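A.B. asks: Pasting a structure here, questions to come.
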Number of protein chains: 2
Amino acid sequence: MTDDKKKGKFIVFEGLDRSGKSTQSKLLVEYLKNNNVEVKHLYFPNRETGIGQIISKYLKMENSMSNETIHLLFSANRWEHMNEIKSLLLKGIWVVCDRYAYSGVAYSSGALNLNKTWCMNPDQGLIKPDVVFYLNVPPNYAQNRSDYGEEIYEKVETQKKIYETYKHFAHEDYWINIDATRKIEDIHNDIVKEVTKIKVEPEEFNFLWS
Amino acid sequence: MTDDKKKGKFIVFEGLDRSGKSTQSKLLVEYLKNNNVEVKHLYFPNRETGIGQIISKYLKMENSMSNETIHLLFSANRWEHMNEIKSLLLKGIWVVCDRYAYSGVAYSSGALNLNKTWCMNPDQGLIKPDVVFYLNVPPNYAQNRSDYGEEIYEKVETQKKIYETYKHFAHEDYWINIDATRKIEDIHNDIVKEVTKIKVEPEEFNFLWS
Ligand SMILES: Cc1cn([C@H]2C[C@H](O)[C@@H](COP(=O)(O)OP(=O)(O)OP(=O)(O)OP(=O)(O)OP(=O)(O)OC[C@H]3O[C@@H](n4cnc5c(N)ncnc54)[C@H](O)[C@@H]3O)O2)c(=O)[nH]c1=O
Ligand SMILES: Cc1cn([C@H]2C[C@H](O)[C@@H](COP(=O)(O)OP(=O)(O)OP(=O)(O)OP(=O)(O)OP(=O)(O)OC[C@H]3O[C@@H](n4cnc5c(N)ncnc54)[C@H](O)[C@@H]3O)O2)c(=O)[nH]c1=O
Ligand code: NA
Ligand code: NA
Ligand code: NA
């Protein structure tokens with residue numbers, strides 16, 4: 001009756017810029033809703049919060065910030081959401097989340113040359129997701145995307161480095177590589193095949209990075 | 001000509017709430033200007049910035065935030081200043097600083113119950129000061145001073161836990177314990193005495209947490 005168990009499932013999309021994360025998670029969520037499964041759609045960065053408004057401005061080059069300043073904002077933005085998320089998952093509501101601490105590490109080490117550990121430390125103790133679908137597109141695949149170049153990191157050479165740093169996570173048992181250069185529909189079914197593989201049962205919360 | 005040495009000295013004050021840090025540093029700056037040193041007065045948190053504004057609001061109880069959200073903001077706030085303080089110290093301007101990283105560790109783990117290491121990590125890599133002046137007073141000492149209680153940690157029980165965690169720095173190279181229970185001018189005196197002790201010569205930059 002004093003229950004502290006995670007009851008929803010936590011699903012994260014990771015990927016390079018414009019890689020289809022909104023496209024996929026919308027659909028996943030939509031699929032989850034036609035199957036008696038409850039789910040909230042989240043995303044990082046959340047540009048609505050105080051902290052979030054500053055991240056946005058950085059991304060849009062309306063301001064500039066130092067590497068370590070912006071990195072810690074991205075991380076704080078995830079912690080300002082931990083209760084929300086924890087609450088949802090306690091209640092049995094699934095969370096499908098577009099970007100997370102991986103983005104944080106991939107981007108900052110890749111694009112801003114920060115040290116990976118340094119980059120990881122702030123995000124330690126955030127809730128561990130049950131799965132990450134890394135939508136995988138090659139950096140030069142991305143550029144053909146509709147709004148490519150409008151935001152700070154969307155330059156081929158930069159994505160090129162971010163693509164390489166993302167492999168820092170390939171060895172995780174929840175890291176699921178998805179070849180994302182396809183028909184939206186194909187990618188979608190893979191995700192589905194993979195989400196029903198998971199068994200629905202209550203369990204203790206886990207935290208990064210362990 | 002391609003020179004990256006530190007030519008200014010960098011002095012932090014640490015202490016519990018309302019200990020006399022602003023007071024003691026207005027004095028040290030005054031003194032430094034007389035005896036011909038160029039010096040800039042800084043303070044943390046710097047409430048005036050996009051981030052500081054959020055910290056301010058937090059401290060006044062105009063918002064709440066998770067512990068981790070706020071702690072990374074305190075850190076971010078110092079990183080957004082490093083470019084400035086590095087330029088100053090590069091040129092030979094001294095920096096006198098009201099509060100720094102130590103505040104972040106002592107407060108966060110003491111008042112908020114965060115893991116020490118985790119608290120330090122985000123500050124790892126900031127410029128190291130030369131000397132820290134800790135204005136030691138007993139935890140219940142300061143409670144009569146003009147505005148005490150207006151801001152979040154200004155509770156006797158909370159001060160005690162902070163006092164215990166500041167000890168984690170107590171007997172270190174750069175750490176200088178000052179009995180700040182005294183009349184202002186006697187405190188000032190003991191500071192100047194240790195300040196005259198400094199060697200003025202250029203040197204390598206040092207970083208937290210070495
Ligand atoms: C969390 C975090 C983020 N960042 C950095 C990383 C990012 O560079 C940046 C902006 O954050 P963002 O999430 O807005 O950046 P993007 O993800 O690039 O922006 P999008 O959200 O728009 O990208 P999506 O991956 O959602 O792409 P999507 O909107 O789904 O689709 C793009 C286009 O492609 C089509 N499309 C979708 N799937 C397709 C497919 N399979 N085949 C062909 N076309 C496909 C879509 O319909 C759309 O037109 O922030 C950090 O540095 N640190 C951090 O901690
Ligand atoms: C940087 C950082 C801060 N914090 C926390 C620590 C803090 O709780 C709060 C910031 O808050 P603050 O630093 O603005 O507020 P205080 O620490 O209380 O410092 P103040 O700016 O309020 O004042 P001081 O401590 O400098 O005290 P001062 O302004 O010198 O004077 C206090 C009063 O006492 C008198 N006084 C001063 N010295 C006296 C003496 N020796 N004897 C008798 N009286 C003395 C003065 O006239 C004044 O009224 O945030 C974190 O949690 N993490 C972080 O990383
Ligand atoms: Na997205
Ligand atoms: Na105070
Ligand atoms: Na002060």
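Determination method: X-ray crystallography, 2.7 Å.
Heads up, the Cβ atoms here are built off N, Cα and C, so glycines get one too.
Straight out of Swiss-Prot:
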type	residues	note
BINDING	B:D17, B:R47, B:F74, B:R78, B:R99, B:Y107	dTMP binding site
BINDING	B:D17, B:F74, B:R78, B:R99, B:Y107, B:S108, B:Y153	dGMP binding site
BINDING	B:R18, B:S19, B:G20, B:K21, B:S22, B:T23, B:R182	ATP binding site
MUTAGEN	B:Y43 to R or L	No defect in catalytic activity
MUTAGEN	B:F74 to A	Loss of thymidylate and guanylate kinase activities
MUTAGEN	B:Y107 to F	4 to 5-fold decrease in affinity for dTMP and dGMP. 6-fold decrease in catalytic efficiency with dTMP as substrate. 65-fold decrease in catalytic efficiency with dGMP as substrate
MUTAGEN	B:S108 to A	No defect in thymidylate kinase activity. 1.3-fold reduction in affinity for dGMP
MUTAGEN	B:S108 to T	No defect in thymidylate kinase activity. 2.1-fold reduction in affinity for dGMP
MUTAGEN	B:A111 to K	8-fold decrease in affinity for dTMP. 4-fold decrease in affinity for dGMP. 439-fold decrease in catalytic efficiency with dGMP as substrate.2000-fold decrease in catalytic efficiency with dGMP as substrate
MUTAGEN	B:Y153 to F	2.5-fold reduction in affinity for dTMP. 2.6-fold reduction in affinity for dGMP
A.B. asks: Could you give the maximum C-alpha to C-alpha distance in Å for the residues B:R18, B:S19, B:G20, B:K21, B:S22, B:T23, B:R182 that bind ATP per the record?
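C.D. replies: The ATP-binding residues span at most 16 Å between Cα atoms.
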A.B. asks: Considering only the recorded positions B:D17, B:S19, B:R47, B:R78, B:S108, B:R182, which possess a Cβ situated under 6 angstroms from at least one atom of ligand 4?
C.D. replies: B:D17
A.B. asks: Of these recorded positions, B:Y43, B:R47, B:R78, which are close to chain A by the rule of a Cβ under 8 Å away?
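C.D. replies: Sorted by position along the sequence, the hits amount to none.
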A.B. asks: Fewest other CB within 10 angstroms, which one of the recorded positions B:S19, B:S22, B:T23, B:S108?
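C.D. replies: Each of the recorded positions B:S19, B:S22, B:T23, B:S108 was scored by Cβ atoms within 10 Å; lowest is B:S22.
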A.B. asks: For ligand 2, list the recorded positions among B:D17, B:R47, B:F74, B:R78, B:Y107, B:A111 whose CB atom is within a distance below 6 Å of it, in sequence order.
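C.D. replies: The qualifying recorded positions are B:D17, B:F74, B:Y107.
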A.B. asks: What does DSSP say about B:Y153 (mutagenesis position): helix, strand or coil?
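C.D. replies: Assignment for B:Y153 (mutagenesis position) reads coil.
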A.B. asks: Among B:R18, B:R182, the binding-site residues in question, whose Cβ has the most other Cβ atoms within 10 Å in this structure?
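C.D. replies: Result for the most crowded candidate: B:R18.
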A.B. asks: Between B:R78 (dTMP binding site) and B:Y153 (mutagenesis position), what is the CA-CA distance rounded to a whole number of Å?
C.D. replies: 20
A.B. asks: Sort the recorded positions B:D17, B:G20, B:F74 by C-alpha distance from B:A111 (mutagenesis position) and give me just the closest.
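C.D. replies: For B:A111 (mutagenesis position), the closest Cα among B:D17, B:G20, B:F74 is found at B:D17.
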A.B. asks: Select, from B:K21, B:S22, B:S108, each of the recorded positions with a Cβ positioned under 6 A from at least one atom of ligand 5; if none does, say none.
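C.D. replies: Cβ under 6 Å from ligand 5: B:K21, B:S22.
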A.B. asks: Run through B:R47, B:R99, B:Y107, B:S108, B:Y153 for me and report the recorded positions whose CA is within 10 Å of the CA of B:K21 (ATP binding site), in sequence order.
C.D. replies: B:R99
A.B. asks: Which one is it, among the recorded positions B:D17, B:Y43, B:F74, B:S108, B:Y153, that lies nearest to B:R182 (ATP binding site) by Cα separation?
C.D. replies: B:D17
A.B. asks: Round to the nearest Å and give the CA-to-CA distance linking B:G20 (ATP binding site) with B:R99 (dTMP binding site).
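C.D. replies: B:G20 (ATP binding site) and B:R99 (dTMP binding site) have their Cα atoms 11 Å apart.
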